[PDB]
Amino acid sequence: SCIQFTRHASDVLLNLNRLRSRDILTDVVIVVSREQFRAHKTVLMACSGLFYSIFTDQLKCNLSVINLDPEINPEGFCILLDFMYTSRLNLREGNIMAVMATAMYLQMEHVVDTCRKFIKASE
Amino acid sequence: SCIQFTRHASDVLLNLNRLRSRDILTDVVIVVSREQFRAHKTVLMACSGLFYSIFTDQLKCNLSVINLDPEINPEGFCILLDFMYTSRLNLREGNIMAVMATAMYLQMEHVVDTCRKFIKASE
Amino acid sequence: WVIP
Amino acid sequence: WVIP
Ligand SMILES: N#Cc1cnn2c(Nc3ccc4c(c3)CC(=O)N4)cc(Cl)nc12
Ligand SMILES: N#Cc1cnn2c(Nc3ccc4c(c3)CC(=O)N4)cc(Cl)nc12
Ligand SMILES: [Cl-]
Ligand SMILES: [Cl-]
């Protein structure tokens, strides 16, 4: 018999993105080649099958630094990290291949789906 | 020029609630009289003006235990904590006064609004 | 607020 | 997915 506040989940996510911008309670640095990205482990796990697996691991759960595969593109990661915290995906002709490969690695199925559909439409 | 995934914020919140149920990466215990509630500081701040103030404080940000005012009802807190993690509010005739007083203390304006409207309709 |  |  609950009532539901429609905008609640979006409001929570907006405030989690504000915490990320102010670097408040971030507990991990994701290293992608020469670039570093600070984030909240809980948000990373909630968005990504790869981070969900990493941070449920009894040893990796305590790491403050996670290094991604050297083939991962920093801009592609940046775009996906922004997506995680906002629901908005900056998908462009110039970045779509990098975004799709990063989303496959990060196990972000909905992003992979849409990248596949946008690529199929251009061929 | 971003695209947006409509269900993303709800999916994130569902996974944050799954982490809470499994006690994964919870970093605080909220003590309400004889009861204890484990949560994620980032979610508490994102939902509550009181926790936002508490966890931005340079000393309180590092506490693992937060004790609420002894006048706060544990069930009222439990209902609001569930709301924070689900967008669903279990508002009933038997709990509405406790929920409203807890929401005022926690500074959860949207919950206070609706409690006020449900009370006004019954008088 | 809505009835979900 | 939508145009926001
Ligand atoms: N507890 C918990 C918890 C935290 N996070 N999380 C999941 N995170 C996840 C796992 C796989 C995938 C995605 C997110 C997006 C995607 O495409 N795949 C799943 C579950 Cl079943 N549980 C949890
Ligand atoms: N950074 C950050 C950040 C984390 N959380 N958070 C806010 N959390 C909040 C503050 C006040 C109120 C509510 C939530 C619900 C309500 O009724 N009042 C606000 C801002 Cl402006 N910023 C942040
Ligand atoms: Cl996704
Ligand atoms: Cl609220």
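Here chain A follows Swiss-Prot, giving residues 7-129 in order.
Determination method: X-ray crystallography, 1.9 Å.
In case you wondered, yes, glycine gets a Cβ from its N, Cα and C as well.
If you look up Swiss-Prot, you'll see A:32-99 marked as domain 'BTB', on the strength of sequence analysis.
According to Swiss-Prot, the mutagenesis experiment A:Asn21 to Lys carries the following note: Abolishes interaction with NCOR2 and HDAC2, no effect on interaction with CTBP1 and transcriptional autoinhibition; when associated with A-116 and 376-Q--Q-379. Secondary structure at A:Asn21 (mutagenesis position), taken from DSSP and collapsed to helix, strand or coil, is helix. The number of other Cβ atoms within 10 Å of the Cβ belonging to A:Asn21 (mutagenesis position), over all protein chains shown, comes to 17.
While the structure shown retains the original residue, Swiss-Prot records the mutagenesis experiment A:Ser59 to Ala with this note: Abolished ubiquitination by the SCF(FBXL17) complex. On its own chain, A:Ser59 (mutagenesis position) has A:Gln113 as residues at least 6 apart in sequence with a Cβ closer than 8 Å to its own Cβ.
Among the mutagenesis entries in Swiss-Prot is A:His116 to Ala, noted as: Abolishes interaction with NCOR2 and HDAC2, no effect on interaction with CTBP1 and transcriptional autoinhibition; when associated with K-21 and 376-Q--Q-379. Counting only residues at least six positions away in the same chain, no Cβ atom sits under 8 Å from the Cβ of A:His116 (mutagenesis position). In the three-state DSSP classification, A:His116 (mutagenesis position) falls within a helix.
For chain B, the nearby mutagenesis positions by a Cβ gap under 8 A, listed in sequence order, are A:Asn21, A:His116, drawn from A:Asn21, A:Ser59, A:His116. Checking the mutagenesis positions A:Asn21, A:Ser59, A:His116 for a CB within less than 6 Å of any atom of ligand 3 leaves A:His116, listed in sequence order.
Following the DSSP three-state reduction, the secondary structure of A:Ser59 (mutagenesis position) is helix. Across the domain 'BTB' (A:32-99), the DSSP tally of helix, strand and coil residues reads 31 helix, 15 strand, 22 coil.
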